[PDB]
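Asker: One structure, pasted below without further comment.
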Amino acid sequence: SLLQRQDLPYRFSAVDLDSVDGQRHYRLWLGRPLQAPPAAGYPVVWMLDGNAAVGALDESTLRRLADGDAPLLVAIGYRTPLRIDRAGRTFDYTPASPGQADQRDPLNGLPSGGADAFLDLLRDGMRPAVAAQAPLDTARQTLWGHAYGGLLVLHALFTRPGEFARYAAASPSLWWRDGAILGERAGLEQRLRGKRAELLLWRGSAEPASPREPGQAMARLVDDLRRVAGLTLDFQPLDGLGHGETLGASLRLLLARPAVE
Ligand SMILES: O=C(N[C@@H](CO)C(=O)O)c1cccc(O)c1O
Ligand SMILES: [Fe+3]
């Protein structure tokens, strides 16, 4: 319903692209404020699982976002009949395992390891297409994701910091490949030299540790990252919520934060 609606201070339009290999099909939903852009361009919020993200963007949030410094919203979705692509997101949101050649997801068995190709496409194809539709302030960009989307967000921050000002990971799948993402954090302070980033983290109080000790891995990660120079960290636990529900909750709360400086 939201994408057709005409009563909000945002208008949504679609920008379509394929992956470089031709196997995955994207539709970016662009939400542009009626408000004129600042001289330096709109700040930008990029959202993974874009078809689900659009379903969570409520009217009250969107009215308040039009506050004189409203962001451009870019929801990166799959352009499929079903409006999901389990294979596509499994490949696009997971890092490669240097260990071996068996790049298959340990849970669902589908090909994995496409995170760097996905982030390269965002940089080299998606942003070019979005910037042609609306002026962007490239110093004021946010990347948000939930679950495997949050895994991709942490991969981006940990291995290629500086592409975004603010990283936002909701219920990231820290269990993935027995904690492999936690290894990628080693070396971050060196990679952040001369740069600044903000990381927002959420987890629901009712979530298990994995889909098959709850909270422990996140608590350890938070404790570690609080020590990292150049990184501003904000962890928000979500009392009363389980795994599915932290998607909408995190996005509402993100969009209520002060805009990136
Ligand atoms: O990370 C989870 N699921 C992912 C699929 O592997 C996802 O991306 O949601 C996950 C975590 C805790 C509990 C769950 O039921 C769950 O699906
Ligand atoms: Fe689950």
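Residues displayed in chain A correspond, in order, to Swiss-Prot positions 36-247, 253-301.
Recorded method is X-ray crystallography, 1.7 Å.
Backbone N, Cα and C atoms are what each Cβ position is placed from, and that goes for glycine too.
The active site, charge relay system annotation in Swiss-Prot covers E242, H283. Quoting Swiss-Prot on the mutagenesis of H283 to A: Loss of activity.
Can you tell me where each of these features sits in the structure?
Answerer: DSSP assigns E242 (active site, charge relay system) to coil in the three-state reduction, placing it in neither a helix nor a strand. Under 8 Å, Cβ to Cβ, and six or more positions away along its own chain, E242 (active site, charge relay system) finds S206, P254, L281, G282, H283, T286.
For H283 (mutagenesis position), the number of other Cβ atoms no farther than 10 Å from its own Cβ, over all displayed protein chains, is 17.
According to DSSP, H283 (mutagenesis position) sits within a helical segment.
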Asker: Unmodelled stretch of 5 residues from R247 to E253; how many angstrom between the C-alpha atoms?
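Answerer: The unmodelled segment spans a Cα gap of 12 Å.
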